Amino acid sequence: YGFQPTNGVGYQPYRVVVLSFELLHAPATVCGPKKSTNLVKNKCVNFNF
Amino acid sequence: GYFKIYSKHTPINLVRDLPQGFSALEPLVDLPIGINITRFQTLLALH
Ligand SMILES: *[C@@H]1O[C@H](CO)[C@@H](O[C@@H]2O[C@H](CO)[C@@H](O)[C@H](O)[C@H]2NC(C)=O)[C@H](O)[C@H]1NC(C)=O
């Protein structure tokens, strides 16, 4: 590579990471953290435990 | 595809040298390996 200190925009090296997600090819192992909430007592409230 | 192992260690000394009695087993490890295995061996130690 030909790079110089402040040589422009197209010559400045950039860090690039490519992420490929595999789905339905195996049991699910990686997941995103779902937001939870506080519980209630003695109230008619539906639940999703 | 799920490989699950149940274990029980505590013995029952009801009789001598034969496994009389019964007791339940509870799972310890579950592995989503997903591939079948038809043959297996065991590892021992000699002297
Ligand atoms: C478990 O057994 C199944 C079928 O008895 C095997 O399934 C085949 O796997 C190959 C992978 O190379 C596929 O190309 C075939 O289409 C599959 N056939 C069927 C009928 O499912 C499998 O290879 C065995 N071993 C494992 C899953 O580790």
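Residue numbering in chain B adheres to Swiss-Prot, whereby the residues present occupy positions 199-245 in order.
Note that Cβ sites are derived from N, Cα and C of the backbone, with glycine treated the same way.
The note that Swiss-Prot attaches to the natural variant B:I210 to V is: In strain: Omicron/BA.2.75. Under the heading of natural variants, Swiss-Prot lists B:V213 to G and annotates it as follows: In strain: Omicron/BA.2, Omicron/BA.2.12.1, Omicron/BA.2.75, Omicron/BA.4, Omicron/BA.5, Omicron/BQ.1.1. Looking at Swiss-Prot, the entry for natural variant B:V213 to E says: In strain: Omicron/XBB.1.5, Omicron/EG.5.1. Quoted from Swiss-Prot, the note on natural variant B:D215 to G is: In strain: Beta/B.1.351. B:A222 to V appears in Swiss-Prot as a known natural variant, with the remark: In strain: 20A.EU1. Listed in Swiss-Prot is the mutagenesis experiment B:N234 to Q, annotated as follows: Increased resistance to neutralizing antibodies.
A map of Swiss-Prot features onto the structure.
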| residue | record | Cβ contacts under 8 Å, 6 or more apart |
| --- | --- | --- |
| B:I210 | variant position | B:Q218, B:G219, B:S221 |
| B:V213 | variant position | none |
| B:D215 | variant position | none |
| B:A222 | variant position | B:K206 |
| B:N234 | mutagenesis position | none |
Those recorded positions in B:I210, B:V213, B:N234 whose CB falls under 6 A of ligand 1, listed in sequence order:
B:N234
